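Before any comments, here is the structure.
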Amino acid sequence: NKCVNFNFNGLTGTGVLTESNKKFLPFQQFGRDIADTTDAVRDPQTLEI
Amino acid sequence: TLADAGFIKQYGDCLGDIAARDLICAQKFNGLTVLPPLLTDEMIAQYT
Amino acid sequence: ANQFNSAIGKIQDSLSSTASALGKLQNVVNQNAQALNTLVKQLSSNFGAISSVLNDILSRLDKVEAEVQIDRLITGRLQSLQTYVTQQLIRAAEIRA
Amino acid sequence: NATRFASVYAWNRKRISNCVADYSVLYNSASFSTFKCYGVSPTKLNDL
Amino acid sequence: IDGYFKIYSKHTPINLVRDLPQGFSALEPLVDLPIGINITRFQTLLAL
Ligand SMILES: *[C@@H]1O[C@H](CO)[C@@H](O)[C@H](O)[C@H]1NC(C)=O
Ligand SMILES: *[C@@H]1O[C@H](CO)[C@@H](O)[C@H](O)[C@H]1NC(C)=O
C-alpha cells in the first residue's frame, strides 16, 4: 500500500504492492497486462499473490 | 460506445480488476492520457 | 403536420432498430482507440535489444553494455511516437474538415 | 575443481539448481584469463 | 523443447460411448524434467 522499489527474483521495478484476488494456478509466478508489463506476482517466500 | 472521456480515473477502479479488463488503465500506466473536451455532454445539449 | 410527425417517428424507429446509423462517429472512436492500442503494443517490441522491458536491460547489464540496448529501445519507441503523431495530425485534418 | 575434465568432443553437462550462486567468488579469483559474457555483465550476476 | 520434457493434463467426466467430446477445455502443466535426450519413438503401458 506504499510506493516502493521492488525486486522479486530479478524482476526489478517500481510500484505500490497490493493484495491480489487473481486466481493464479499453482504453476504460475508472474501475471501480465496487455502492454506486456507485469501487474501481479507470487512472492517467492510466502506464496500469496 | 466510448473508450472513456478522460473523467476521474482515481484508482478506486484502476487499482483492482478493471485495471486487467480495461485497455485504458494499461494506456494510462504507459504514460498515454485522454483529456476531456472543454464543453460537457450537457453543455453541447444546451447549445443544441 | 401529420407527415412531419410521422417522419420524426421513423427517425426514432430507424436509429433504435439499425446497427449502422452512427457508423461515421463510431469509426472515429475506433481509429482513436486502435492507434492507442497499437502505440501500447509497440512497447512490447525488442527493436533488436535483448529485452522489450527497460528494467530487464538495466538489471542484467552494466552502465556501458546497456547503452547500446537502451538506444535501440529509444530509437524504436521514438519512431513509434513519430508514427502515431503523424497519423493523428493527418487524422486531425480530416476531423477539422 | 573436478580432478579430470571431459574432452571438448564429449563435453560434460551439470544441472545446477536449488542452491545459491556467488559468481563474485569466481570473478574475484585471479586464476582466469577468460570470463567473457553474452547476455549479462558479470558484476550484475550477483543481483539476480 | 531445448533440453526439457514436460507434461500437461486434465480430467473430465463425460457420458459418450466411444467418441471424443464436442466442447472446450485446456490442459494445465503437471511436471517438467530436463532429460535432454534424442527422442524419436514412444509406447503406452497398461495392466491386465
Ligand atoms: C522459508 O520460507 C518458508 C515458507 O515458504 C517459511 O516457512 C520458512 O520459515 C522459511 N525458512 C526459514 C529458515 O525460516
Ligand atoms: C536421433 O537418432 C536417430 C536414429 O539413429 C537419427 O536418425 C537422428 O538423426 C538423431 N537425431 C539427433 C538430434 O541426434
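Note that chain A carries Swiss-Prot numbering, so the residues on display, from first to last, are 536-584.
So how was this one determined? The header says electron microscopy, 3.4 Å.
Note that Cβ sites are derived from N, Cα and C of the backbone, with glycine treated the same way.
Within the same chain, residues at least 6 positions away in sequence whose Cβ sits under 8 Å from that of A:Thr547 (variant position) are A:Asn540, A:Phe541. Under natural variants, Swiss-Prot gives A:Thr547 to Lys with this note: In strain: Omicron/BA.1.
Note on A:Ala570 (variant position): other Cβ atoms within 10 Å of its Cβ, all shown chains, come to 21. Here Swiss-Prot describes A:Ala570 to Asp as a natural variant; the accompanying note says: In strain: Alpha/B.1.1.7.
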